[PDB]
Protein chains: 2
Amino acid sequence: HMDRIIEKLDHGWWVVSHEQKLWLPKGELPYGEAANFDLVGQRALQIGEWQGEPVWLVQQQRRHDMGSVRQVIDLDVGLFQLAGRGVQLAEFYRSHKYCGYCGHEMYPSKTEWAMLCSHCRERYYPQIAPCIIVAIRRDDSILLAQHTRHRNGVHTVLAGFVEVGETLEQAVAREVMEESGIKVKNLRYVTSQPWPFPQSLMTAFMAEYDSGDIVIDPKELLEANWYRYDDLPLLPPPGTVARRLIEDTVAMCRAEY
Amino acid sequence: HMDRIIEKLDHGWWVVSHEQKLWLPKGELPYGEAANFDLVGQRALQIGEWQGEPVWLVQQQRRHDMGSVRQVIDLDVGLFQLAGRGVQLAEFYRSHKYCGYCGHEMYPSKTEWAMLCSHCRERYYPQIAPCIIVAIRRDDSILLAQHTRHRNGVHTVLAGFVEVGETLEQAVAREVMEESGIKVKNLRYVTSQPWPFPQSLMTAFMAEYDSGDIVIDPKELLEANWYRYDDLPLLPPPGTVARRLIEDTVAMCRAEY
Ligand SMILES: [Zn+2]
Ligand SMILES: [Zn+2]
């Protein structure tokens with residue numbers, strides 16, 4: 001897997017990335033012939049395929065329509081994984097322009113997704129951050145929060161990075177306690193999914209309210225409350241782990257009615 | 001949390017590390033007054049406490065008794081976590097002597113376990129690699145392998161790094177297939193534990209044999225076979241995730257007898 005100059009008849013999906021953003025003209029991920037996106041002559045890297053068509057990464061700034069890769073979730077959750085990894089790879093290259101061991105310039109491996117040193121023998125691989133995500137059920141109610149980071153009107157479940165020395169279970173209890181001040185029980189693992197940028201592994205849990213009153217960390221959350229399961233506010237998009245977890249909670253509440 | 005010169009009456013546990021090894025005179029982790037280990041005047045960093053006593057990291061080479069931090073598992077599994085993190089932290093510093101973004105020298109944060117840049121605003125955090133570990137049951141039998149890496153006579157279960165774009169479940173199936181050529185079913189998550197060096201999060205699964213004949217990747221394993229549950233060879237130490245998983249398998253087989 002090596003980079004190359006785009007030609008006129010090159011076709012596929014174009015992940016055109018600059019400064020942790022990607023280009024989404026008309027709010028869509030560029031699809032089609034390179035010439036229609038003024039991409040001929042640019043250097044691109046194939047980072048995957050989607051529906052038997054290449055996905056290309058290109059590092060270029062555009063004047064308009066640069067945005068976060070989260071916007072792609074709402075387009076297609078599968079393509080989101082490809083596009084975000086593109087964005088992550090550009091950031092991985094940027095954070096390893098110089099060798100942390102010896103200070104010389106690095107260059108990308110051709111046989112792995114790695115950064116190699118022009119001088120020494122060391123190398124770097126992109127990291128995957130373990131993450132928890134948890135839906136907390138209180139009887140016929142579920143805890144949903146609006147996050148400060150997004151400010152997008154979407155009510156969702158709690159999530160955080162696993163810290164050094166912690167199990168997933170300890171990460172769940174800690175994160176919940178920190179963000180909302182509640183204690184949980186009946187922790188149960190339900191599934192996992194990759195998240196592409198920042199590159200992470202989300203482990204999804206279900207849990208029941210144990211004790212405490214909600215007091216939000218304002219650095220993390222704007223609002224948090226218990227919402228009756230059959231009367232929920234605006235939720236994350238269908239197909240996301242967050243949404244699937246909320247809907248399973250709804251399904252279990254339905255089961256006790 | 002800042003480093004400092006060891007004085008005569010300093011006391012505690014001494015993680016004395018050089019080149020990914022630590023000092024284990026008489027095969028034990030140094031415990032006691034600094035003066036008894038010729039450590040006075042060395043620069044140390046407190047990385048934790050164990051049984052209300054500080055754990056100190058010191059970067060120094062010793063002539064004898066330098067070894068892998070795995071040796072500490074057999075001493076104490078809890079102290080293992082502290083010591084290995086010490087070793088990991090020394091490696092984290094070494095891999096970030098220079099800034100990957102701009103090439104200038106870095107220096108350790110005093111308020112977080114992070115590396116800060118003398119020139120720019122970027123920073124690095126130690127990574128935690130998500131890992132799977134799986135015990136495969138075939139009826140009254142369990143799959144145990146001897147690994148090429150260790151060559152220590154210990155028969156254990158299968159484990160591997162989660163790769164980009166994979167769920168934990170996909171990582172289990174892939175790793176098993178790759179190392180042993182068997183297909184599994186009834187994947188179930190049982191628990192998680194941190195591993196300190198290389199710093200990782202181990203998610204432990206239980207699984208049942210589905211299909212295939214054992215063909216080992218010699219790069220990974222020396223030997224692999226099915227072992228009757230009540231007649232097992234040499235196992236990993238009590239208290240490890242690997243051991244606990246093997247013993248739960250034994251417990252379930254016992255339950256069907
Ligand atoms: Zn180098
Ligand atoms: Zn820098």
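The chain as shown is numbered from 1 upward.
Method on record in the header is X-ray crystallography, 2.2 Å.
Using the three backbone atoms N, Cα and C, a Cβ is placed for every residue, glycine included.
Annotated substrate binding site per Swiss-Prot: B:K26, B:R70, B:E112, B:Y125, B:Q193, B:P194, B:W195, B:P196, B:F197, B:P198, B:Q199, B:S200, B:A242, in sequence order, evidence recorded as experimental evidence. Among the mutagenesis results in Swiss-Prot, B:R70 to A (Swiss-Prot position 69) has the note: Does not affect deNADding activity. The residue drawn here is the original one. Here Swiss-Prot flags B:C99, B:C102, B:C117, B:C120 as Zn(2+) binding site. Per Swiss-Prot, divalent metal cation 1 binding site is recorded for B:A159, B:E179, B:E220, and the stated evidence type is similarity to another entry. Looking at Swiss-Prot, the entry for mutagenesis of B:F161 to A (Swiss-Prot position 160) says: Abolished deNADding activity. B:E175 to Q (Swiss-Prot position 174) appears in Swiss-Prot as a published mutagenesis result, with the remark: Abolished deNADding activity. As annotated by Swiss-Prot, divalent metal cation 2 binding site applies to B:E175, with the evidence given as similarity to another entry. According to Swiss-Prot, the mutagenesis experiment B:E179 to Q (Swiss-Prot position 178) carries the following note: Abolished deNADding activity. Quoted from Swiss-Prot, the note attached to the mutagenesis of B:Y189 to A or Q (Swiss-Prot position 188) states: Abolished deNADding activity without disrupting homodimerization. Here Swiss-Prot notes a mutagenesis experiment, B:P237 to A (Swiss-Prot position 236), with the remark: Strongly reduced but not abolished deNADding activity.
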Coarse DSSP state, helix versus strand versus coil, of B:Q199 (substrate binding site): strand
In sequence order, those recorded positions of B:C99, B:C102, B:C120, B:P237 whose CB lies under 6 Å from ligand 2: B:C99, B:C102, B:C120
Cα-to-Cα gap, B:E175 (mutagenesis position) vs B:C102 (Zn(2+) binding site), nearest whole Å: 37
Distance [Cα-Cα, Å, rounded] between B:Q193 (substrate binding site) and B:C102 (Zn(2+) binding site): 36
Chain A neighbours, restricted to the recorded positions B:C99, B:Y189, B:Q193, B:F197, B:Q199, by C-beta under 8 angstroms: B:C99, B:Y189, B:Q193, B:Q199
Rounded inter-Cα distance in Å - B:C99 (Zn(2+) binding site), B:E220 (divalent metal cation 1 binding site): 34
Environment of B:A159, B:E179, B:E220, the listed divalent metal cation 1 site - residues of the same chain whose CB lies within 8 A of the CB centroid: B:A145, B:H147, B:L158, B:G160, B:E175, B:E178, B:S180, B:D217, B:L221
For B:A159 (divalent metal cation 1 binding site), the one of B:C120, B:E179, B:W195, B:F197 that lies nearest, given that the recorded positions are compared by Cα: B:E179
Rounded Cα-Cα span from B:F161 (mutagenesis position) to B:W195 (substrate binding site), Å: 12
Cα-Cα distance maximum in Å, computed over every pair in B:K26, B:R70, B:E112, B:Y125, B:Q193, B:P194, B:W195, B:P196, B:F197, B:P198, B:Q199, B:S200, B:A242 that the record assigns to substrate: 34
Three-state secondary structure, which DSSP defines for B:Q193 (substrate binding site): strand
Beyond the site residues B:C99, B:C102, B:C117, B:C120: chain residues whose C-beta lies within 8 Å of the centroid, for Zn(2+): B:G100, B:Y101, B:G103, B:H104, B:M106, B:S118, B:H119, B:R121, B:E122
Distance from B:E179 (mutagenesis position) back to B:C102 (Zn(2+) binding site), taken between C-alpha atoms, in Å: 40
B:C102, B:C117 as binding-site residues, winner by CB count within 10 A: B:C117
Those residues of the chain, 6+ apart, with a Cβ under 8 Å from that of B:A242 (substrate binding site): B:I133, B:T156, B:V157, B:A159, B:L235, B:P236
Cα separation, B:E220 (divalent metal cation 1 binding site) to B:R70 (mutagenesis position) (Å, whole number): 18
